[PDB]
Amino acid sequence: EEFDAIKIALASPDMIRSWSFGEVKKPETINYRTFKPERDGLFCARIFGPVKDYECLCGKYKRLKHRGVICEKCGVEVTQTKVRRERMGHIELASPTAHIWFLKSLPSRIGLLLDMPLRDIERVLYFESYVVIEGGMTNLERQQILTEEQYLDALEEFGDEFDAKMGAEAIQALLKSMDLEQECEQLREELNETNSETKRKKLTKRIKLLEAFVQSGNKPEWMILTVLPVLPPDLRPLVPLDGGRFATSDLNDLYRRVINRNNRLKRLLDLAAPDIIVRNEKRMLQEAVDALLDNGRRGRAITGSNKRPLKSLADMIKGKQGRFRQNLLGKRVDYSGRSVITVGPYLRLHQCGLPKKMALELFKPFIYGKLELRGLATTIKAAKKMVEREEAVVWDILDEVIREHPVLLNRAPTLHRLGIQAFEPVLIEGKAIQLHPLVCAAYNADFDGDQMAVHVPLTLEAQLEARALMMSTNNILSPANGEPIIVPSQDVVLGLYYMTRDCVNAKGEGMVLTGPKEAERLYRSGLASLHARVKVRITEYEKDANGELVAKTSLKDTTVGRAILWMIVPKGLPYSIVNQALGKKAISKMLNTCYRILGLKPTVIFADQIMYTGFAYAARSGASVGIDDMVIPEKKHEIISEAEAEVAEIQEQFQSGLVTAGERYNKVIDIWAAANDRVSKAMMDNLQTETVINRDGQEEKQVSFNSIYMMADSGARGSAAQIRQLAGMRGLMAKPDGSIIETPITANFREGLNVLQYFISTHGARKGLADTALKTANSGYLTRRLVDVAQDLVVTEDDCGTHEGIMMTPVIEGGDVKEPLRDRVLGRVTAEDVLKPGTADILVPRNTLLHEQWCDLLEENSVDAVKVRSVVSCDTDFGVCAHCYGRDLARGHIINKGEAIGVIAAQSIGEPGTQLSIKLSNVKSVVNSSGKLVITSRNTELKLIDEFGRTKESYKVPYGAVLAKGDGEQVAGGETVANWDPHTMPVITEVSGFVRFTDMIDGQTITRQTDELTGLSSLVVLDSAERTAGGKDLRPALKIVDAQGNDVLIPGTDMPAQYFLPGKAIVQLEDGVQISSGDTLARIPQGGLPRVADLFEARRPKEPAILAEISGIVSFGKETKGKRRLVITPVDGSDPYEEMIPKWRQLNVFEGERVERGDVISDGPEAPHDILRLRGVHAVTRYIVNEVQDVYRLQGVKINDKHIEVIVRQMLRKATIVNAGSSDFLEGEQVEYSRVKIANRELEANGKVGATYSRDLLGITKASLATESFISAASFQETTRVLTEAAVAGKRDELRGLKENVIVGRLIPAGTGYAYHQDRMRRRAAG
Amino acid sequence: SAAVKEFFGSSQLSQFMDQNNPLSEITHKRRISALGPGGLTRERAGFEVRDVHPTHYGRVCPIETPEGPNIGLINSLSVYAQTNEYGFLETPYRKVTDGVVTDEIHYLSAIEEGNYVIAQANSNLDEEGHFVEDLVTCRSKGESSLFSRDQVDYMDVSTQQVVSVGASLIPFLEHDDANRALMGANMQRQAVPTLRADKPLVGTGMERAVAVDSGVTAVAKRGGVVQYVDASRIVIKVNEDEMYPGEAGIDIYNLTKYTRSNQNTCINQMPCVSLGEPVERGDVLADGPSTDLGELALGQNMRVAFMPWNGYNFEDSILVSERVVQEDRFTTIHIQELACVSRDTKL
Amino acid sequence: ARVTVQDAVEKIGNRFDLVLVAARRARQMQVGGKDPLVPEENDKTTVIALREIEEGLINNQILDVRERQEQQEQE
Amino acid sequence: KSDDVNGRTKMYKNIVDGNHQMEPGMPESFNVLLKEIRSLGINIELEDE
DNA sequence: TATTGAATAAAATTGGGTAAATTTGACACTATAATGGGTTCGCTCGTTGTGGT
DNA sequence: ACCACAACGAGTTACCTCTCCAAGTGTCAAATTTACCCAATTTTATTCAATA
RNA sequence: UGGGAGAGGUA
Ligand SMILES: [Mg+2]
Ligand SMILES: [Zn+2]
Ligand SMILES: [Zn+2]
């Protein structure tokens, strides 16, 4: 009721006896003659409590007159039976036994506490080898594990000088005899002498364990159990079945085994049994206690009579069906119904059809309250029988209760937050819920058998939250992107498309109408068609520079249907949004424009009116599907016969042996793909424009009124690929191993397939239908991982006050602009001003929310780089500030402080998983005698700066690719200057002169062989592996000299112009030839959802990419191995840093040029830990954001970038200590970055040195498990490991996260609970 | 008794029989499961075994399987498929001899049909002789290609050879995409039998085969004339040529009336023959739950229209007239059993 | 204020504080035994409180000084 | 609406009395979880500040 | 004229203990020869923890 | 130091529907309660008188 | 009382 934190620790034996209420001695659960539990058993009423409320066992004190007495006939305290599920017991184990968690939860922590192997410790516990504890002689140091032979001969040697034991008593004696602070100071001494990182990490792990034990204040001998506690017997009930027999519980069976073996060990110990028998009984008691605590951990699980393993206490805590995830994070809930959903096409956006019987069951205590308020019922039983007989006044009171009382409709799986919404219920007859058609896109609902759950908010605060937050008219925009989720779908779309679409000579063409009301009159009277091109007088409105609307009137040229749609378009929008054929994209753009111009309420009314007129005019259209609507082009037989002639020609060409199988089959694939796209183009043309037979100007072409084409072109339901399968060709199908078949399905679904084509199509059909299920499971697990990594992130500040930011840029990857800067920056907050002379010298202020007005300002002033405050650079501790987040994408304004942006971002990322002039920069170029610009650097790239100040094209030119144009000139359209050698790279020079083959001897470093393909006797180099004894010292360095022989000197340095050419490189030019500055001498030849899960999991690639750790000149340190060695030394400081690169990976940047910080020296995909620790937090965020958005844009989904930035900010919470300051952060340990920042804040405040750190990119699972809330980490995953580590360290959860406050059952610190939580924080901080 | 009762009661393959309609019973009896004791395991299996192998042709249906997590693991037998003496599946084929497609029917296993070259079922003939073209389409070694009329070794015995029973009851199956054909073949087994069964206007010809082979009707054992028809008893006087010389020549057919099925539906047999009519050996005398004159009848013929109607058919929804409800066209009887057992408490 | 709460939201500034203030006012109107400042027009106390916030008679500081004033009257 | 045994009866009588206000307490499933982690030999306890 | 600070019997309550009733767990009941056992593999992917050159 | 093996854990959300899961009876030492004895304390009434 | 498995199905 009043409690702040939750602490976890080990349990002392006195504490285990302190929670207990009586020792359990006998293993009998209950007597089976009469249903009465036996004394000192597992259900004993003298220990745990009476089985009836205020009644003793033998029936002596049955009334509440004796509110508690110990009945001397049966020892039972006469109290309530609620204490049966709250009173524990205990069992006093004869021999002490090891706890299975603190033994076999790796790392073992007993072996880590004692620096003993777990194999040796289990050898001791299994009574196989003795271990010494103390010794007066020097021959037996501590923990020297002896066998039985060594124990017996040491017993004959010394006898009483030492004392070696066995079993868990020996390990308890070791843990009791060890000295914690002495081992702490000894380990802190021994930390300095070692230098290997593995041994150092072992020493830091042991010293962290010892310091955690000392700082917690537990004792290490409490890891060995001497008292075992018993669960209360109403938390492990004996459920009776329908046969009279019982299905007894697994905990009762495991406690029965433990008690039986403990009692037999007591009898054998006081009976003076032999040592072998008593050791077997001790080992069996150890196995039984270990089975009860965690069955499947140590050996083979003890299975029941039904051949199923028994559920242990750990099995009841952990897992999906365990306590956290099944009964604490999600519960079953009263006042809740469930039914199949139907359409509500008459409803409004806030309404839902609720059945009367469903609502009468859901709202029954409200009905009883209204009945006893109106006086119609005398008591609760009279009201109950009145509702049971369902009077007309009961239905009237239900109609009164239902009004202005919202309910929550929810459809599983709730992937994003719009899977629960609030509606005002409408009482209907029938048994199905009526859902509004415009919310089915946000629900992902259809009406093929979907069900939804209803929930009734009870309290006034819950009703106000449903009305003000979760109402369907309150979330028109998405939380992921700013786009509206209320888009009309397919029937509204078909109706408005048929409405707005024109025709050339329909009926009543060329009239002049007074207005839209006369157009509606003409259409309803039948004197004009919907598509008659006509002239009406449209009075349209426009918002001025102020908020007032100015009117204007003109004679527009339009159709009748657009005039009728203008009757429901609100006042403030132009006629240009109505004056074209409206598809799905056009209607969504019209709704978004109405939002941005008018607000929320006219947008909701407009969406309702759009739905009504779209439904009505789709009904009046009478659109259908016939077999004559899928028109096949008549040239399908000719194209198919030409392709068959091509395959027959290449078949006899293969029979001639001229063409081989691989390129033959590739050419067959190309022939059939060419025929496929040709017949698809013919089908699309014939379906699209065959309606030509017209009049009144001539016979003229127009857009076809084929209904299949209308459903495709409107974007209602369909696309050109499905129309191609319907009417053209089915296409090339694939074998299940990912290979395209040689022949395609040349039939379609109108003509029907044969048996072979159908059997060929079933492979891809069943493959896609398995992939849908597998991707729902994978996307659900990814969404859960994301929610748990980002659960505790809440906006807890208004402005953190930073100058850090992210340099935003329009992504111009490939050959086009992918995302413009306007939507890349829209809604953000600028880190600083924009600074340019430019075309306007625009100075936006610092910390401005970029609206559409500022986006248009930056567009008209031609800006390309804006620095905006991101989430990963926020200065706030334990949360972010509102300015660093920016605009709330669901409401359109800035984010309110107290909004769970981590849960919003995790749901936004995990929801579409089911859908899953020339400019040169960074150049080091050389110009030869012909001016031919061949590049010799590696990270060189080109840009196309426009005539206004924006880049519009990006190409990274490879090392050795050739370019003709220079810089400064204007580019030409179509002039593709970018050409290359797509199979080899050169080793081009930079100093002209006559080449002298120096620093090489023929035979040991270079192979003398005349090339058989060119004929000229050219000198070839050989690999460093097969060299002689004279090849183990020097490397082949092509020291290029000038014409007279001596080496030239490069200006800026003094090193000789020599370059180590690598092995297996054919050199064609010999001595005595002329070289240029930039010509070569050797040419060496060369899923989406799992990709997103790998990017978020920080999984290193299968082939990494080695980067340059330090800037400087690169050399070599060790040869004569495939796993070679590279040294990279700076020009200023020393470097003993050597790497280890195998020879089967190629090498990019040679050992003669000076490299920069963190550039690629071995190509391949980059690792994000390397990107972080070599370039920065900004670079790793840009890499992860770009690489996830590439997947989400390749599948055509629009997610904002701040959500991925929120997840990366949650991924970067840990900072390893590289050097200590004055604080108690020692060396190489991982701690939270906010703790380091707070310690450095206070140390630089009071005048200390402060500690230095290095941030670490944890994975999503590892960060969720390494958060500092053990309750949240345990409810996520690995409850055994997390609770074991938290019990050893003695942690405490301060209940600062949403998962922790949900498990505990309080108000979360987000939303409406945020004010209450900061009030509670100031109350517990002030006083 | 413990072993055989444990197996037959609570094995993983001893399953509560689906008997919504006769199609569900026949498909549950013709089911093949990759799971079970010593088979695969459901969560621990991937796309390698959930695929359609090219040896499944004529043995295992590619378009009748569930669409949940049991998709490639629970399969259906094809129509003509048999087993070896060892238990391997085999399918019949017609043997050609010098181009002449004979009536020689050979049941080939999957290892024998890769050696030969088998012509497709949709290749034309003349006088039950040669092929009317010279380059017919065939399949060898799992792949398909063109072959000459004298190169061919075998030919498929029918055109319903690949599909199962429920995928053969779908008319115009070759115009349906395989996803929706799979869903329709699955949803045919969930159809409840109605008050008055109605034969489909567009069927296939497998309707009579399912309605007789399902065992849900009451076929005649011997041919003769019908002597007495009640609503619960049909008496047939056997013809003399089909009569054993020692018996009376009278067959009694007691019918089941209003018996609860496993899915709490209705099972009742209604006599389809009249008084005095002659029947032959193999003639349907009483209809089943969802049969009609010995033809399988799972639903009703509805005059349908394809148009949007005011949003009342928005996203797969269906707008229904009132004649459907007044004429009791989809009115189903659902028998349901409730037991009250007076136990023996100790009070 | 029955369909949307946008006018009350632009009055207050935050939907969470709107929920808390309107819940306080609806508690006073429901079980506190008070009378509304707007005509109720047969509405529930939730929607009456939201209409009062939309009109501009109920705010957090308004409820606070009203509670302090009635506290000084009752003492 | 769930495992608060002394809170849901209060909520039911409050709804019948026309008072739409709850008095929540600790979940009995959280008490069950505390008892099971205590039975595993691990002393977890709520901390009164 | 009265109510109450100090003082005092004095019996009830707390705490400790203690010898006698009384449970409580075990054991009796018994002798041709016998001497070492039955129980899961067609899951993947990844991660972390252990041992040789 | 780096590689090659064992063990844990995880795998969407609900929803449903079914079935299935031998006989007390007499004896012994110990330990356990139990009715009870008695000082220390302290709670409650009761006397003296002495301010008011 | 109302638990746990196994099987099947729906979105
Ligand atoms: Mg659906
Ligand atoms: Zn009693
Ligand atoms: Zn900030």
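Following Swiss-Prot, chain A shows residues 15-930, 957-1126, 1136-1376, kept in their order.
Every residue gets a Cβ built from N, Cα and C, even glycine.
Taking the Cβ of A:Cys72 (Zn(2+) 1 binding site) as reference, residues of its chain lying under 8 Å away and at least six apart in sequence are, in sequence order, A:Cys85, A:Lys87, A:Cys88, A:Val90. Taken from Swiss-Prot, the feature Zn(2+) 1 binding site applies to A:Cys70, A:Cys72, A:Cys85, A:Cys88, supported by experimental evidence.
The Mg(2+) binding site annotation in Swiss-Prot covers A:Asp460, A:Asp462, A:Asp464 and rests on experimental evidence. Listed in sequence order, A:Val354, A:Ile355, A:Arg425 are the same-chain residues six or more apart from A:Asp464 (Mg(2+) binding site) with CB atoms under 8 A from its CB.
Here Swiss-Prot flags A:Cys814, A:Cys888, A:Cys895, A:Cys898 as Zn(2+) 2 binding site. Long-range Cβ contacts of A:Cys814 (Zn(2+) 2 binding site) within its own chain (separation 6+, distance under 8 Å): A:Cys888, A:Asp889, A:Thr890, A:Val894, A:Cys895, A:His897, A:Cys898.
A:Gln504 to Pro appears in Swiss-Prot as a mutagenesis experiment; the accompanying note says: Resistant to antibiotics salinamide A and B. All protein chains shown were included, and the count of other CB atoms within 10 Å of the CB of A:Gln504 (mutagenesis position) stands at 20.
Counted within 10 Å of its Cβ, the other Cβ atoms near A:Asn690 (mutagenesis position) come to 20, all protein chains included. Record note (Swiss-Prot), mutagenesis A:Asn690 to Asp: Resistant to antibiotics salinamide A and B. The unchanged residue is displayed.
When secondary structure is read from DSSP and collapsed to three states, A:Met697 (mutagenesis position) falls in the helix class. Contacts of A:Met697 (mutagenesis position) defined by a Cβ separation under 8 A and a same-chain sequence distance of 6+ are given as A:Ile646, A:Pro647, A:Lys650, A:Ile737, A:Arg738, A:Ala741, A:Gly742, in order along the sequence. Record note (Swiss-Prot) on the mutagenesis of A:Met697 to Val: Resistant to antibiotics salinamide A and B.
Note: A:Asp460 (Mg(2+) binding site) has non-local neighbours A:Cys454, i.e. same-chain residues 6+ apart with C-beta under 8 A of its own C-beta. Taking the centroid of the Cβ atoms of A:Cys814, A:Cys888, A:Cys895, A:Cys898 as the Zn(2+) 2 site, the other same-chain residues with Cβ within 8 Å of it are A:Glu811, A:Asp813, A:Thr816, A:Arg883, A:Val885, A:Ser887, A:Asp889, A:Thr890, A:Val894, A:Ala896, A:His897, A:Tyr899. For the pair A:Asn690 (mutagenesis position) and A:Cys70 (Zn(2+) 1 binding site), the Cα-Cα distance reads 87 Å.
Its Cβ taken as reference, A:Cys70 (Zn(2+) 1 binding site) is surrounded by 24 other Cβ atoms within 10 Å in the chains shown. According to its DSSP assignment, A:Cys895 (Zn(2+) 2 binding site) is in a strand. With all protein chains in the displayed structure included, the most crowded Cβ environment within 10 Å among the binding-site residues A:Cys85, A:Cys88, A:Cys888, A:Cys895, A:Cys898 is that of A:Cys898.
Among the binding-site residues listed (A:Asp462, A:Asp464, A:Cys814, A:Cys888, A:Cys898), none has a CB atom closer than 6 Å to any atom of ligand 2.
Close to the recorded Zn(2+) 1 site, the chain also has A:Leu71, A:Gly73, A:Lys74, A:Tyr75, A:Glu86, A:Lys87, A:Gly89, A:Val90, A:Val92: residues not among A:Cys70, A:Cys72, A:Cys85, A:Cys88 whose Cβ is within 8 Å of the site's Cβ mean position. Taking a C-beta cut-off of under 8 Å and a sequence gap of six or more, A:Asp462 (Mg(2+) binding site) has no contacts in its own chain.
With a threshold of 8 Å between Cβ atoms, the binding-site residues A:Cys70, A:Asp460, A:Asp462, A:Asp464, A:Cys814 that neighbour chain B are A:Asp460, A:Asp462. Across the structure, A:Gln504 (mutagenesis position) and A:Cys70 (Zn(2+) 1 binding site) place their CA atoms 71 angstrom apart. With a CB cut-off of under 6 A applied against ligand 1, the binding-site residues A:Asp460, A:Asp462, A:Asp464, A:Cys888 are reduced to A:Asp460, A:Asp462, A:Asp464. Proximity to ligand 3 (Cβ under 6 Å from any of its atoms) holds for these recorded positions out of A:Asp462, A:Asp464, A:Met697, A:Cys888, A:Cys895, A:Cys898: A:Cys888, A:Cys895, A:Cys898.
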